[PDB]
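Enquirer: Could you have a look at this structure, given as structure tokens, before my questions?
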Amino acid sequence: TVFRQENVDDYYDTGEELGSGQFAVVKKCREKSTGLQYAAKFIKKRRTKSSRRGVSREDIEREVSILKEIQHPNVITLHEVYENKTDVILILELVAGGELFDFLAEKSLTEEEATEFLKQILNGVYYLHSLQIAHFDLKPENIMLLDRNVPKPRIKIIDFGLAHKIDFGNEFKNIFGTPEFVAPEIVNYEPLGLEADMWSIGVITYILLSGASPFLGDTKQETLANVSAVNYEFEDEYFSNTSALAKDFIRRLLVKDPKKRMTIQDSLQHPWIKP
Ligand SMILES: O=c1c(-c2ccc(O)c(O)c2)coc2cc(O)ccc12
């Protein structure tokens, strides 16, 4: 599949940088014809077949195809795609309230505040998993607030760079995200499905409640070893006044066997979440 090959700057003016990763940089932008604002994600293309810098066209095409399916209040949307020889440029919905990660660094949250975010995250993941879309990169840096200066911020899930459609219940590729948030099946290079996202949600929930990361080691590999062993515990110093039901929620997500792990539907019916 090919994308619009006109110069993006003939149609948009760019502004503040919103994020910068390994192969992508995201810039605030404004469409000339409408005055409407977006976020332009510039993704570096691979320059040769066997190269290791940049993103493969197959990977970019998968990301675009997935993004095109999405319309939901808690998930980022795609407006337009441009390309040239160097980059593919995704014109994405603008979310201007910054990362949940940076937000958490200001405020630990109360259980009510934690569930305020969690419920939106769960609604967004429910949508994705209903479409057999596994995100595979759920973490606080990939949850964006619309407005961080309101008591109950609205959020959107971003970054579909590792997302996959799971049409056979499981998938077997090179997929591997951030050690603190990856499920044991990813660590052990086993077939992956929708369940891996649910583990990541357990990790996110632990962090929201405590301000600490449950599996974090001194190095990348030690974190990975902790994940595979399910080496975590609820520190009394952090959880002494947290409800046992909140711990129960996390406990049913941080489960090594993906088939024993709570599904997105289970999590929405869990007594801690369910109204
Ligand atoms: O994708 C993003 C990122 C982003 C955050 C961290 C990264 O490492 C990265 O490469 C990109 C930040 O702000 C955004 C705002 C949007 O409206 C859409 C997408 C993004």
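Chain A residue numbers are taken from Swiss-Prot; in order, the displayed residues are 2-108, 110-277.
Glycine is treated like the rest: Cβ placed from N, Cα and C.
Sharing the feature lines straight out of Swiss-Prot:
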ACT_SITE  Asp139  active site, proton acceptor
BINDING   19-27, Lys42, 94-96, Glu100, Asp161  ATP binding site
MUTAGEN   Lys42 to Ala  Loss of activity, apoptotic function and of autophosphorylation
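Show me how these features fit into the structure around them.
Expert: Following the DSSP three-state reduction, the secondary structure of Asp139 (active site, proton acceptor) is coil. The number of other CB atoms found within 10 A of the CB of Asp139 (active site, proton acceptor), across every protein chain shown, is 22.
The Cβ of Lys42 (mutagenesis position) lies under 8 Å from the Cβ of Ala25, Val26, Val27, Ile90, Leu91, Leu93, each on the same chain and at least six residues away in sequence.
Secondary structure from DSSP puts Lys42 (mutagenesis position) in a beta strand.
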Enquirer: Name the residues of the same chain, 6+ apart in sequence, whose Cβ is under 8 Å from the Cβ of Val96 (ATP binding site)?
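Expert: Counting only residues 6 or more apart in sequence, the Cβ neighbours of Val96 (ATP binding site) under 8 Å are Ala40, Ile77, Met146, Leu147, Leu148, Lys158, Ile160.
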Enquirer: Starting from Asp139 (active site, proton acceptor), work out which of the binding-site residues listed here (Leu19, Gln23, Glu94, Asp161) have their Cα within 10 Å, and give them in sequence order.
Expert: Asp161
Enquirer: Near ligand 1, which of the recorded positions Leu19, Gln23, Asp139, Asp161 are found, taking a Cβ distance under 6 A to any of its atoms?
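Expert: Result: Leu19, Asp161.
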